[PDB]
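So the structure is just underneath, and the comments pick up after that.
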Amino acid sequence: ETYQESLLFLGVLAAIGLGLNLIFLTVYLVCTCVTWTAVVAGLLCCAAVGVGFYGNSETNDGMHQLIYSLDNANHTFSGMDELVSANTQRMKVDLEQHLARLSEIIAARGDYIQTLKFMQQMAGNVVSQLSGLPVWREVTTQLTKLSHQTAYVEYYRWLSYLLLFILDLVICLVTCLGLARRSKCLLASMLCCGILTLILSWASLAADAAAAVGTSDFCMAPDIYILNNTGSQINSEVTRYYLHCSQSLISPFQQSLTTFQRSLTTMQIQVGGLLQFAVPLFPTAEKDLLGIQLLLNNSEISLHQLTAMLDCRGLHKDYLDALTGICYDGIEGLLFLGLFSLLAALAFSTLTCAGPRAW
Amino acid sequence: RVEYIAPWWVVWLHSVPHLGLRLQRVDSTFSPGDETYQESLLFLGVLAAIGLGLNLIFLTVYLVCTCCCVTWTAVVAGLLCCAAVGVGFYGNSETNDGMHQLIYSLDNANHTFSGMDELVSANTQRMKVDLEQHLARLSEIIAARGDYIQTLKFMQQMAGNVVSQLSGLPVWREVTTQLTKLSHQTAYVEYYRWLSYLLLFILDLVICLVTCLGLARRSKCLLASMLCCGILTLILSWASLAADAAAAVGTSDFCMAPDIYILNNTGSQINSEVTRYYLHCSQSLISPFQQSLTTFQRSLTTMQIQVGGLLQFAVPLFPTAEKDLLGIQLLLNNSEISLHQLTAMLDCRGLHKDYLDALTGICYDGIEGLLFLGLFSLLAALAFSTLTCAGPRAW
Ligand SMILES: *[C@@H]1O[C@H](CO)[C@@H](O[C@@H]2O[C@H](CO)[C@@H](O[C@@H]3O[C@H](CO)[C@@H](O)[C@H](O)[C@@H]3O)[C@H](O)[C@H]2NC(C)=O)[C@H](O)[C@H]1NC(C)=O
Ligand SMILES: *[C@@H]1O[C@H](CO)[C@@H](O[C@@H]2O[C@H](CO)[C@@H](O[C@@H]3O[C@H](CO)[C@@H](O)[C@H](O)[C@@H]3O)[C@H](O)[C@H]2NC(C)=O)[C@H](O)[C@H]1NC(C)=O
């Protein structure tokens, strides 16, 4: 497709540049066949190592901030589903069992049958409203897949770049020791190692540039991409709300939440009336009605927590933290690492050009 | 079981062969205004007139024979007339008591129906006006919290159901009007009949005393010119026998099938089922109002449970709403006590007892009164016939 075009072209351009550098080095070597230069090379190598370490630490910080934000937006999408499941299970099992028990107890008098039927219908309305809330089990799994795969990839890349930094430090120390030891032949015969580290630096620059351009593209219009990837799988209204949380935007769950809370209030008023007028009736029903009000109290508290949880402020803040982290920090770190790789390539080219000259 | 049973005398009286005016069989179907039944009843008057004519011509023949071809007869005639007047007075008092028993029973039934209608009207007006006004005030007060709109609407729907159920109760205005009219008519007719027959008894006693004085005064001409009055009172006695026999036959026909006729009278203004229930109930019937009363009292229970719950959970809101909510519970208390009184009223025991009192006061009392009054008429006719027969023979 046209999306792969930029990445593939940049990769092939970097590969062709590395090949051209190798051919030029071979031509220079076949054509061929200082303390100040040494300190200059050491200073440039130290500067490149510092730049690379800072960029790698920056990218590490950013890609663990991204994982933290993913795991803090995953916990909310799990607690919300837990609350919805708990409320649905409660009203489906405990309330129905208790109301059936109460009806069996006080079926002797048929006046309260009408209000018991009305409260049964209100419980059914509550269950229907609760089922209307979206299930996040298809987004939680996605945020687990990302939170695991990105962590693994970041750890592997971090280990690889620490290995590269260690190799560069080792080669610099070996060069310094060889210079101090009057340029031992075996010590100074590391032209193959120089070629290998130069091609590794070129490949690192290629990968850094490819990742930088890819993340820049995916940060150019992040909302559209996230809507086309997962926002299409789920209802687009909820994604629209969570993404661009704003005061002007009307909440998508306000109607369902207000109907559910009104139904809870109506059930509470029926239960209170039954409690007050059940004193003339058998007091064994008040034992069950106390459980009914316990269920209603717990449901009201859970609903208040849930409506404090669907609020777009927290999710929008977590999403913005994740986006700022990945985009800004990763772009800065990858640019720093690309500069590091360019510095290493130039230093290695200069060393190769001045290798036989010093020898 | 307590119920209406036809006594032997009323069925025996009904057992006489009914005839039309032209001597042809007529059915015993009771019909106060129908032509054939009115003619059948007038046939008894015609027969009594024929009997009076036969007695008059026989007496004339006897007097002519004894004139052309002394105090024992006068004493016998006077004693027989006195006994006849005694029997007539007893019968008249008995049937007067029967008619006023009917009047009292009708007034009692009318009062119960009026109370029923008043309770229904009061409850319907209360639900239409007071509950709705108080609910409007309460909604205006607590519109700040939008949750209670659902329960207010539900209990307003309960109010609509209550009004619809109450409107289904029968309206007794027509029945009360009919009962009042019938009571007025019965009181008027009974008073006039009682006064007329006391007048007749007094006139007969005066004629007997005049006979005694004339006999004791050696047949004074001014006390011997009483034969005209004697003939007039004899024909009056025969007309009284006509009227007594006619009324006895009519009321025996009624008493043969009382409940069927009562159902026929008001078989369209009100549902026939409730009329049948009031007329016939000894142990237990379907009680057609029971379903409506149960649904209405259930609706009141839901009313009051909504109001109690709203009272309990409206104290977090300012208690200004309680000034209306306690009034609402006052309305529900009054409605519940009124409904209990009403369901006590709709029980068929009271109305059936009133109906059975009216039916006994007619069947078992007026029939005997009319029978003894007809016996008075026969005895007075015979006594005055003998007295006139002994008139010319005395001198
Ligand atoms: C991201 O969210 C998912 C679910 O939305 C989380 O997965 C769930 O994690 C909990 C607790 O870690 C699991 O409960 C328990 O897991 C243990 C295994 O550690 C198991 O032996 C217990 O029986 C119990 O199930 C739960 O199973 C798991 N899965 C689901 C579908 O709820 C996850 O922890 C969150 N964080 C990350 C980084 O993925
Ligand atoms: C028998 O029951 C009735 C029902 O309550 C008692 O009230 C009387 O109801 C009749 C209805 O036919 C009233 O007659 C009407 O009076 C109005 C004037 O108010 C007149 O315009 C109509 O044309 C009709 O005649 C009657 O007035 C009313 N009586 C009273 C005192 O309110 C009735 O009293 C009961 N009968 C007895 C003897 O208690």
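Throughout, chain A uses Swiss-Prot numbering, with the displayed residues spanning 39-71, 89-414 in order.
Quick check of the header: electron microscopy, 3.9 Å.
Here the Cβ of each residue, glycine as well, is placed from N, Cα and C on the backbone.
In this view, A:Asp116 (Ca(2+) binding site) is surrounded by 14 other Cβ atoms within 10 Å of its Cβ, with every protein chain counted. Residues or ranges marked as Ca(2+) binding site by Swiss-Prot: A:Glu113, A:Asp116.
For the published mutagenesis A:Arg164 to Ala, Swiss-Prot gives the following note: Significant decrease in hypo-osmotic solution-induced chloride conductance but no effect on cell membrane localization. The C-beta environment of A:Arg164 (mutagenesis position), restricted to residues of the same chain at least 6 apart in sequence and closer than 8 Å, consists of A:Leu336.
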What is the total of other Cβ atoms whose distance to the Cβ of A:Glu113 (Ca(2+) binding site) is within 10 Å?
18
With 17 residues not built between them, what is the whole-number Cα-Cα distance in Å for A:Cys71 and A:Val89?
21
Please state whether DSSP places A:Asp116 (Ca(2+) binding site) in a helix, a strand or coil.
helix
